[PDB]
Every structure is written in C-alpha cells, then in structure tokens.
Amino acid sequence: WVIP
Amino acid sequence: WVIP
Amino acid sequence: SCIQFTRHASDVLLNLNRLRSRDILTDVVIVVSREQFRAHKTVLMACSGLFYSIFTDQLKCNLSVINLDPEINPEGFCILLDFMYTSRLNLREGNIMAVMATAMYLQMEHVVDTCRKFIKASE
Amino acid sequence: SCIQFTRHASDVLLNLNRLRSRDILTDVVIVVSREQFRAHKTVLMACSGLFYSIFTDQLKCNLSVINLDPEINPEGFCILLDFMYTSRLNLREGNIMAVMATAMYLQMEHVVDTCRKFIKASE
Ligand SMILES: N#Cc1cnn2c(Nc3ccc4c(c3)CC(=O)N4)cc(Cl)nc12
Ligand SMILES: N#Cc1cnn2c(Nc3ccc4c(c3)CC(=O)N4)cc(Cl)nc12
Ligand SMILES: [Cl-]
Ligand SMILES: [Cl-]
C-alpha cells in the first residue's frame, strides 16, 4: 500500500 | 515498454 | 521473450471503471440493504473471494440480482467497490470498522490486512 | 486522501485472464478467418479503439459473434488478445508485420508505437  |  | 507495457493493467482498470460509470455492459446489481450497486460480474470475481465463489456457482452465475447479508454497511460496500475498480481505498477513521468488516465478508485479504495494521497503530 | 494498492490492477488482470482460460463469463466469439477466439466484451473495449466503437453501438453491443476483416491474420490477433489480458506482447521478427497491421486495425496505439520503433531499428 502507498500514498498515490 | 520493458523486458519483464 | 515477450516485452511488457508497464501501464497496461492500470489503463484496462481505468476503462473498466469508465464502463461502470456509464453503466455499459454491467450484468449484476448488488443489493446492500436499501442501496443498489451495478457492477460487472468479472471484475467482482477478480477482486473478491466471496463473488468468485458466488459467480462460479452453476445457479448463482445466472442471477441478475445478489443480496448481501443485512449486516453489511452500504458505505463500506461502496468504498470497496470503488477500490475494486480503481486500486484506491478511501480509508478514514469514521469508516475503517465498516470497511474492514465488509472486506472480511467479501474476502478481500489485502484490504483486511491494511485495516488491521491501521487499527493496531491507533491502539 | 485515499491509499493505493500497487499490485491491484495487475491482480485484476491476472484473474480476468484466468476467467478467459476457463471460458467463464465470456460473452463474445471473435472470428478471424477459420479461427475463433472467446473473450469478454468489457476487456476488448478497454484495450481496443475498434472494439470500444463496436460494443458501444446500440445494435452490435448485443452480438455474440464478431467477424473481423478477412485480411486480419489469426496469429497476429491471438498475440494481441494475449497482450490485452496479460500486458505481455510476444513480438518476433516472424510476426511483427502481422502484429502491427492487426494493432492498427484494432486501434491499439501503444502496440503500433512499439512495432514502428522495432521496425525502424532493423532498417
Ligand atoms: N477463473 C477465474 C478467476 C476469477 N477470479 N478469480 C479469483 N478471485 C479471487 C479469489 C479469492 C480472493 C480474491 C480474488 C481476492 C482475495 O483476497 N481473495 C481467484 C482465482 Cl484462483 N481465479 C479467479
Ligand atoms: N466507458 C468506457 C470505455 C471502455 N473502453 N474505453 C476506451 N477504450 C479504448 C478506446 C480507444 C483506444 C483504446 C481503448 C486503446 C487505444 O490505443 N485506443 C476509451 C474510453 Cl474513453 N472509454 C472506454
Ligand atoms: Cl484485496
Ligand atoms: Cl495498446
């Protein structure tokens, strides 16, 4: 999971 | 395009 | 010896979400209490262990309407359906419990994982 | 304020290709001379300007069989259909002209681009  |  | 186009899978998913927004080739309505959500069975199966089981069933595969358990929260379902079609999860303090419960029911393991990690960090 | 799962779009595409291999929820047969290819209309539209035009048409959207131009090469179509479902393009010296001609007909601009670049490098 990432900060887009 | 890339070499996978 | 294949070559691979890095952005292809994301471009496909973007166009599947455009089809959903325009209600093109949607073949099922998911009923969550008083709310209805139109979707493509193939995308639902590709994202969820529950829908994969439902739509591989020789009788349920032909249903145009699927009713979810009355304990399922419509907003939590809406957030997860948006995630299915975009890879983006609108996870907030106010919705995390509903999102995690819905992801457990839908059998969306990666969403469950992260909800668990975000909850553990706040305790 | 969304979070994003990096591998989600690729995981969706992998499961759409699994559905295609098992012939689950395929809703169209593409006829290319003597050969037939089963696919999902939603994936075809998401990958190709030609199929996007065909399946948004108020009459053609309901067809179970689509016949392509007799000049289209079945192997070239097979390679492009595999690309649609995997992001991987089996581009070879022996098939590049057929792949490029098929990609131009199918209106798959990124494939056309690369075929053009690979041909320019060999001349
Ligand atoms: N054919 C086919 C096909 C279509 N969909 N699909 C799967 N869909 C799925 C099944 C379980 C889970 C998820 C997705 C996300 C998750 O957390 N669990 C799996 C397979 Cl092995 N195959 C297929
Ligand atoms: N709704 C919808 C929807 C479904 N599919 N789709 C598009 N599919 C497409 C159209 C043109 C081209 C390609 C894909 C690859 C290419 O080279 N050209 C576009 C839009 Cl703007 N929208 C949609
Ligand atoms: Cl997931
Ligand atoms: Cl393309």
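Using Swiss-Prot numbers, chain D covers 7-129, in order.
Recorded method is X-ray crystallography, 1.9 Å.
The backbone N, Cα and C atoms fix where each Cβ goes, and this holds for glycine too.
Annotated in Swiss-Prot:
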DOMAIN    D:32-99  domain 'BTB'
MUTAGEN   D:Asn21 to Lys  Abolishes interaction with NCOR2 and HDAC2, no effect on interaction with CTBP1 and transcriptional autoinhibition; when associated with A-116 and 376-Q--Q-379
MUTAGEN   D:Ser59 to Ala  Abolished ubiquitination by the SCF(FBXL17) complex
MUTAGEN   D:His116 to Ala  Abolishes interaction with NCOR2 and HDAC2, no effect on interaction with CTBP1 and transcriptional autoinhibition; when associated with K-21 and 376-Q--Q-379
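Shown on the structure are the features that Swiss-Prot records.
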{"residue": "D:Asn21", "record": "mutagenesis position", "Cβ contacts under 8 Å, 6 or more apart": "none"}
{"residue": "D:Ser59", "record": "mutagenesis position", "Cβ contacts under 8 Å, 6 or more apart": "D:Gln113"}
{"residue": "D:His116", "record": "mutagenesis position", "Cβ contacts under 8 Å, 6 or more apart": "none"}
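Per DSSP, the secondary structure of the domain 'BTB' (D:32-99) breaks down as 31 helix, 15 strand, 22 coil.
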